[PDB]
Amino acid sequence: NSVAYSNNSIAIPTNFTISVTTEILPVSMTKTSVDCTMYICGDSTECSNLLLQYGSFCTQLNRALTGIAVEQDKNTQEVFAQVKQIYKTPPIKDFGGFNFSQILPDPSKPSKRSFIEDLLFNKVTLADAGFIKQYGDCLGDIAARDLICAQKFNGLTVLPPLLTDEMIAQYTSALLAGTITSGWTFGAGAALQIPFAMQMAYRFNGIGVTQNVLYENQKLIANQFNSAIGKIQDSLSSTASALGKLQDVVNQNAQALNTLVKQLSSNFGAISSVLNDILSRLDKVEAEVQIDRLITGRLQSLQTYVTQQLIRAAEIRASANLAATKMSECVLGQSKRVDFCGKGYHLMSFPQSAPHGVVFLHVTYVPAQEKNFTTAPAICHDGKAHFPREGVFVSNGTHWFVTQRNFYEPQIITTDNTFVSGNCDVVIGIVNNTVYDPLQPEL
Amino acid sequence: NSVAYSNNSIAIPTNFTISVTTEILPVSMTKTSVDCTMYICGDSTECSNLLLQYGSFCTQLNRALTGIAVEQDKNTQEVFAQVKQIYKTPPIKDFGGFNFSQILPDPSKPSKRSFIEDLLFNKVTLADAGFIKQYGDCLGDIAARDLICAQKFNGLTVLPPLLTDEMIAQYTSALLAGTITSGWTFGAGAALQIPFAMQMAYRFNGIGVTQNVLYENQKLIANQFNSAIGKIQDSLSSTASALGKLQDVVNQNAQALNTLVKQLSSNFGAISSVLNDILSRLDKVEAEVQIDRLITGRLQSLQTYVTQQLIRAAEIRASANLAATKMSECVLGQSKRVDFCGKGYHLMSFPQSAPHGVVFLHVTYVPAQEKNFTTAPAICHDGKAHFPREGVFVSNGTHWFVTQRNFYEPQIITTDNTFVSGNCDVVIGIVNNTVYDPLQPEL
Amino acid sequence: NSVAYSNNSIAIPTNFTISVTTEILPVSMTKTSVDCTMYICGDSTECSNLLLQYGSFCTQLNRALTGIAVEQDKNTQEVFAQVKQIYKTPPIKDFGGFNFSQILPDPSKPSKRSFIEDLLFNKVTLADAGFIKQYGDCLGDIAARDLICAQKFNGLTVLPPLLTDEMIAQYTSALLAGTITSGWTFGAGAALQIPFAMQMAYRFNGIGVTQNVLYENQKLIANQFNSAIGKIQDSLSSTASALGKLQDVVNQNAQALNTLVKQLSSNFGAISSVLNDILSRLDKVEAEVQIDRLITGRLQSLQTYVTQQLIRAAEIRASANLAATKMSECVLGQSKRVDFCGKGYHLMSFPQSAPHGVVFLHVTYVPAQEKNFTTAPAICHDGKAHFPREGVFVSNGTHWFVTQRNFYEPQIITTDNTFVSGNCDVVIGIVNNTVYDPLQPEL
Ligand SMILES: *[C@@H]1O[C@H](CO)[C@@H](O)[C@H](O)[C@H]1NC(C)=O
Ligand SMILES: *[C@@H]1O[C@H](CO)[C@@H](O)[C@H](O)[C@H]1NC(C)=O
Ligand SMILES: *[C@@H]1O[C@H](CO)[C@@H](O)[C@H](O)[C@H]1NC(C)=O
Ligand SMILES: *[C@@H]1O[C@H](CO)[C@@H](O)[C@H](O)[C@H]1NC(C)=O
Ligand SMILES: *[C@@H]1O[C@H](CO)[C@@H](O)[C@H](O)[C@H]1NC(C)=O
Ligand SMILES: *[C@@H]1O[C@H](CO)[C@@H](O)[C@H](O)[C@H]1NC(C)=O
Ligand SMILES: *[C@@H]1O[C@H](CO)[C@@H](O)[C@H](O)[C@H]1NC(C)=O
Ligand SMILES: *[C@@H]1O[C@H](CO)[C@@H](O)[C@H](O)[C@H]1NC(C)=O
Ligand SMILES: *[C@@H]1O[C@H](CO)[C@@H](O)[C@H](O)[C@H]1NC(C)=O
Ligand SMILES: *[C@@H]1O[C@H](CO)[C@@H](O)[C@H](O)[C@H]1NC(C)=O
Ligand SMILES: *[C@@H]1O[C@H](CO)[C@@H](O)[C@H](O)[C@H]1NC(C)=O
Ligand SMILES: *[C@@H]1O[C@H](CO)[C@@H](O)[C@H](O)[C@H]1NC(C)=O
Ligand SMILES: *[C@@H]1O[C@H](CO)[C@@H](O)[C@H](O)[C@H]1NC(C)=O
Ligand SMILES: *[C@@H]1O[C@H](CO)[C@@H](O)[C@H](O)[C@H]1NC(C)=O
Ligand SMILES: *[C@@H]1O[C@H](CO)[C@@H](O)[C@H](O)[C@H]1NC(C)=O
Ligand SMILES: *[C@@H]1O[C@H](CO)[C@@H](O)[C@H](O)[C@H]1NC(C)=O
Ligand SMILES: *[C@@H]1O[C@H](CO)[C@@H](O)[C@H](O)[C@H]1NC(C)=O
Ligand SMILES: *[C@@H]1O[C@H](CO)[C@@H](O)[C@H](O)[C@H]1NC(C)=O
């Protein structure tokens, strides 16, 4: 506000020089297209395959670059469909049909008491009726010690049936003596044959008791052998049956184990195949995500490029409007605007064609020599502050004149050159001068 | 079209007032940079690590914000490479080397017929030659019942060798009687010794047949014992061999089962490790995708911000062009345009520097009091419709004058103030007036 | 440069025609909002659920479309949080507690030497004392061949106790003869009883040796039976113990196998559940990535649409500024610009309201008939090259005049109509003419 009355210097030209100026204004823009495939993906196959799933955004970008507005609507052309091509998992069978059999888990608690008394079947054979060590040592080699040292039993008298040479000789001699005395004696002289019959009966009783002992021993051996053979047969049959049952159980367990091994191999193969497929899918997904990240980054870069191109197109349309108005105001007319039809005061302009632009040949005159003059916003001649019309107030140091800003022509301040505006109070900046008015035409 | 002759009121100013106006026009813009790391990721490490894979789009955004165009080319700087750091799967071994052995699967069908006839080896011993219950009950205690009740055989006569006291006494008495009668009789009186020899021979035959029976029984027992012992030895050896084979089979199966358990533990550990790695990778991928979604959203927001900044830069360049033309038309000249160098009719302007802008001090005069006047597009003075040049037609109610739109100065309609245009037929809006032309200069 | 003096033709109008022109200039824009949910997702639920994770970018887009700048700050509203809702893996138990027992793995190497000598326990019974085939064939049916063919032993004489009818008859006859001769002879006539006692003693010795052989055979059978029964009992007990131990081992192995099968089923079920969950998560991630790709593409399309809308808003603001300056220069004043307030030289303009725009009714006069004239940049009248001010130099073929570019009025070239500029050397294009200056006012 205070700079209004600061009597700033105004440059008023004095001389001019004709100058020719050439100006180029862009009107149209070269049609720029964008190939998103080559921009986002540089000679990459998987990149293009993944970009094919991003949609038809490149078509919208190209239509926006050509000058066609992008439509705002719903998804009547793009579908988020899925096919679910996932494979079915191989059947991992359950291990429930494997029943390993035992031998005697719980057979109603039989508890069979065998009680094999095979050791108790021993033959404790009874001895003989004697005459084994007593008679054998008492007789010796003397036949006279046969009758006087004859062994006996608990209620009988026994003698061994083994005779000797001297024994039978003495027996024959006694028999002959008895037979001789029987034919010559009437009393008891024939008693010599009594000991013969006595020892004969004793040997008979000995043979009988030995035969009885042997028969009892044979009966004992027979019954003991029968019982032992029966028990051995029973034990062997039971052992064979138990061994057969155990062998059947072992064979069943072995078959079940073979089947289990086969099913286990099948299940492990299925699990391995599933794991391999899962790992392949994981690797594919990781690679696809790592590619999509860079795809998104390059899409942001391409969107920035498209924004730049659209802003450039808008600026070129503005420059085309400027070229049209410059044509209308410089070629079809003489503009009074300063530094519009070139640089200076316009005289005449000529248009020239150009690729994507218009060339203007501006013929104007520039101020050769300029002089600074002290100016004021208004003067005051006894009130009624006057401001200049079609020109500015110019002072050379002592006098004030009115002239236009293009050329210096000092003219006296008259009423026909200025306009009154109120009084000299509101107008900031007041100088006192005299407004003459001759109005005297000559000739 | 019909509004042309609607005699619309035009505001013609009458008085003016000097006014000073200040205008600020932006020329340059403060250099704005974008830090994508801090904008997309607010103090987040994994966000920045994932953004590092999106590429160098931030460089292109900053270059676009600085005024450098984004290049449209292929991918000569970004590669979609991969290293495939996936680990190798632990070997899940197959269960094919486990062959559980059986005992007798198919040994060419031996079918060994044992036929153990151990029960048939019983000793059915034959009885004696009698004299066990018949002779024992017939004899009793009377020696006279020995010869008259003597038992016999099928073709012989047998007697037990067991004698008695009265029996041997009677035998001795008969022998003595026979020996006595032999020495006194010449005929058959010596027949008393016949029954003695008869019973002696009978006892001898009895001893012989008992010895034969015992010998046959001993032979039977011997052969039966030999056969039974042979069969028992065979059965025991076969049972021991079968038990040893079964024990070897069980031991082999147990070793195979231990090996199977070890291999099964190894395979399950490998599968568990693979599953843990797969789960970790899945969690990582899910987290990365969830982060990348918000990263893409914030990238869209940042792209919108960059678009706004670029449009603001374009508008500021347009405002700089406007400031340049305003400088040229207001400071270097006095513009005749209304409300361009401020607000009103321009007199003088002064430039002032400012940060990122130019300040203009416009000195102009605004219309103080305005008056509405009825105007017409053209008049008609006996044909040859006249339209005003350097001014408009203004009527105060009865008379029509010519004046400029900035100040009210009624002037008479003359030929030097108007221009003829055809006739009064095509021009829409026709009023009849008189175009005077004194052309009389005084003094 | 060379086209300046090319005497190009300038079109100077001669007649005019009043024309009314209507112009529409957009000022404001209809408030456009963007619904990202319906644009990116067309009637899709999972698409909207996934877009909800992209953030509040739609709010920023709408605020930018409304005219509010997008803020550039850190992430004080969006968090990249995670909850880690991953399930815990079912415990895959290890197979370490399964200890399959053997029978005799390494029991300090007992190596028990059984050495069952059951075959060596045979009864090789000794024969009798003869008289089985020799005496039986030598005796026959003649009692006389009994004493003369009597068998003997190695040191004794034995005879079988089996007599015959003729044998006992001859014995009785010899005994009777001896008893008769004993009573009538004094010498050795009683020797007839010697062979009787001899054969009696021989039969006694035979019975004795047969009894001894039978007793020895019974002792042999007894000891052999005892030893064989002991060995058989030992073997049976050992076999039963080994069979019981093997049965216990088989039962333990079967129980361990059942437990192993149960644990294996549990582990396989756990692995199957884990694999199913992993497959479900993989399918979900794949579908989500395939949706996010198209979401990103449509987001790029929407960003392009927003950029277009913002550029249109900027252009509409520029058109509003143009409408304001056209209002100020055509309605509030008469502009001297050609083809600015319509098409032609402006006379008066009238404003009319319109939805989102201002309608201008421009009243102007267009050049009816135009004539081409040869123009020059400057003339030369004895040096001091003159260029026209407020008009251009126009020649009709022989004479040069000064006139304005809007109407054809030939005026004589005077000093008050031209300006001197240096000399006729620098000014490109020089023509020689005469600059008159009458300055003679009449009347
Ligand atoms: C006004 O005039 C004074 C007197 O010489 C001078 O000092 C001052 O600089 C002038 N103001 C301008 C040129 O703005
Ligand atoms: C095996 O079979 C037996 C009888 O056939 C039955 O009692 C048992 O429950 C079964 N065990 C299994 C695991 O099927
Ligand atoms: C007029 O004033 C300007 C203001 O800086 C100055 O640059 C110029 O040299 C001055 N001209 C003369 C002739 O003094
Ligand atoms: C200013 O112009 C007047 C008018 O011609 C003249 O008399 C005077 O000498 C000039 N110079 C000064 C310093 O006043
Ligand atoms: C306003 O204009 C009228 C027109 O004649 C004039 O008489 C009057 O003095 C003016 N007033 C001011 C304050 O300029
Ligand atoms: C102009 O004249 C008035 C009237 O006397 C006076 O008040 C004022 O100070 C004068 N101004 C100048 C600059 O001489
Ligand atoms: C034209 O003049 C008539 C007569 O008073 C008036 O009613 C009408 O409003 C005028 N038309 C305008 C001012 O546009
Ligand atoms: C086991 O071995 C036997 C003979 O050694 C053979 O016949 C059989 O096919 C084998 N079984 C397996 C499953 O290898
Ligand atoms: C001139 O006409 C305009 C049109 O609305 C009106 O606003 C204004 O008040 C009028 N002025 C006079 C002095 O009648
Ligand atoms: C209009 O102007 C004329 C010309 O001076 C004048 O005679 C007349 O009184 C004014 N007013 C009317 C209503 O005509
Ligand atoms: C066209 O201009 C010529 C120039 O003298 C004039 O004679 C003629 O009447 C004009 N015609 C029209 C229709 O304005
Ligand atoms: C002007 O005069 C002509 C010639 O008689 C006549 O036809 C026309 O109606 C008049 N117009 C007016 C507005 O008086
Ligand atoms: C200049 O005048 C010559 C002479 O007729 C003519 O051939 C040439 O075309 C003119 N140059 C123009 C019209 O630019
Ligand atoms: C099984 O147990 C035995 C003794 O109880 C031991 O020596 C052996 O190492 C064990 N084996 C396993 C695999 O635990
Ligand atoms: C004036 O020159 C232009 C330039 O091509 C031409 O189109 C037009 O017809 C010419 N007019 C006359 C009247 O020769
Ligand atoms: C050109 O204008 C002059 C000046 O009136 C005139 O004498 C002449 O006949 C016109 N035509 C030519 C061809 O000079
Ligand atoms: C510059 O202007 C002065 C002002 O009188 C004049 O005398 C001189 O001749 C001019 N010089 C040129 C080269 O125009
Ligand atoms: C103009 O006159 C000068 C002075 O004699 C002469 O040198 C020049 O050639 C003339 N130019 C023309 C176009 O006649």
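What you see of chain B is 703-1145, where the numbers are those given in Swiss-Prot.
Method of determination (from the header): electron microscopy, 3.1 Å.
Quick reminder: no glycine exception, Cβ is built from N, Cα and C everywhere.
Around B:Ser704 (variant position), there are no C-beta neighbours below 8 angstroms that are at least 6 residues distant in the chain. Swiss-Prot documents B:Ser704 to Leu as a naturally occurring variant and attaches the note In strain: Omicron/BA.2.12.1.
What Swiss-Prot says about the natural variant B:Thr716 to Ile is this: In strain: Alpha/B.1.1.7. DSSP classifies B:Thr716 (variant position) as strand under the three-state reduction. Cβ neighbours of B:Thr716 (variant position) (same chain, under 8 Å, six or more residues apart in sequence): B:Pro1069, B:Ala1070, B:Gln1071, B:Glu1072, B:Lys1073, B:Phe1109, B:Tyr1110.
Among the natural variants in Swiss-Prot is B:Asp950 to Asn, noted as: In strain: Delta/B.1.617.2, Mu/B.1.621. In three-state terms derived from DSSP, B:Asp950 (variant position) belongs to a helical segment.
For B:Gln954 (variant position), other Cβ atoms within 10 Å of its Cβ number 15. Under natural variants, Swiss-Prot gives B:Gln954 to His with this note: In strain: Omicron/BA.1, Omicron/BA.2, Omicron/BA.2.12.1, Omicron/BA.2.75, Omicron/BA.4, Omicron/BA.5, Omicron/BQ.1.1, Omicron/XBB.1.5, Omicron/EG.5.1.
Quoted from Swiss-Prot, the note on natural variant B:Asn969 to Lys is: In strain: Omicron/BA.1, Omicron/BA.2, Omicron/BA.2.12.1, Omicron/BA.2.75, Omicron/BA.4, Omicron/BA.5, Omicron/BQ.1.1, Omicron/XBB.1.5, Omicron/EG.5.1. Counted within 10 Å of its Cβ, the other Cβ atoms near B:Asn969 (variant position) come to 20, all protein chains included. The DSSP secondary structure for B:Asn969 (variant position) is helix.
Here Swiss-Prot describes B:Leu981 to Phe as a natural variant; the accompanying note says: In strain: Omicron/BA.1. Classification of B:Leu981 (variant position) by DSSP places it within a helix. With a cut-off of 8 Å between CB atoms and residues at least 6 apart in sequence, the same chain places nothing near B:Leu981 (variant position).
As a natural variant entry, B:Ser982 to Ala appears in Swiss-Prot alongside the note: In strain: Alpha/B.1.1.7.
In this chain, no residue six or more apart from B:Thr1027 (variant position) has a CB-CB distance below 8 Å. Among the natural variants in Swiss-Prot, B:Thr1027 to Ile has the note: In strain: Gamma/P.1. The residue drawn here is the original one.
In the three-state DSSP scheme, B:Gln1071 (variant position) falls into the strand class. Per Swiss-Prot, natural variant B:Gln1071 to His is noted as: In strain: Kappa/B.1.617.1.
Natural variation at this site is recorded by Swiss-Prot as B:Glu1092 to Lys, annotated: In strain: Theta/P.3. Other C-beta atoms found within 10 angstroms of the C-beta of B:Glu1092 (variant position) number 10, with every protein chain shown included. In the three-state DSSP classification, B:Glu1092 (variant position) falls within coil.
One natural variant named in Swiss-Prot is B:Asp1118 to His, and its note says In strain: Alpha/B.1.1.7. The secondary structure of B:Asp1118 (variant position), as reduced to three states from DSSP, is coil rather than helix or strand.
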Other CB atoms, at most 10 A from the CB of B:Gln1071 (variant position):
10
If you measure Cβ to Cβ, which of the variant positions B:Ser704, B:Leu981, B:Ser982, B:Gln1071 are under 8 Å from chain A?
none
Long-range neighbours only, meaning 6 or more apart in sequence with Cβ under 8 Å: which ones does B:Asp950 (variant position) have?
none
Helix, strand or coil at B:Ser704 (variant position) [DSSP, three-state]:
coil
I'd like the number of other C-beta atoms within 10 A of the C-beta of B:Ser982 (variant position), please.
11
Between the variant positions B:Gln954, B:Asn969, B:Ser982, B:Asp1118, which lies closest to B:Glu1092 (variant position), Cα to Cα?
B:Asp1118
Among B:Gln954, B:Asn969, B:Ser982, these being the variant positions, pick the one whose CA is nearest to that of B:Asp1118 (variant position).
B:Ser982
B:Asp1118 (variant position): tally of other CB atoms within 10 A of its CB:
8
So if the criterion is CB under 8 Å to a CB of chain C, which of the variant positions B:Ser704, B:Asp950, B:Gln954, B:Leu981, B:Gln1071 qualify?
B:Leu981
Whole-number Å value for how far B:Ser982 (variant position) lies from B:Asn969 (variant position) (Cα to Cα):
20
Whole-number answer please: how many Å between the C-alpha atoms of B:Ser982 (variant position) and B:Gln954 (variant position)?
42
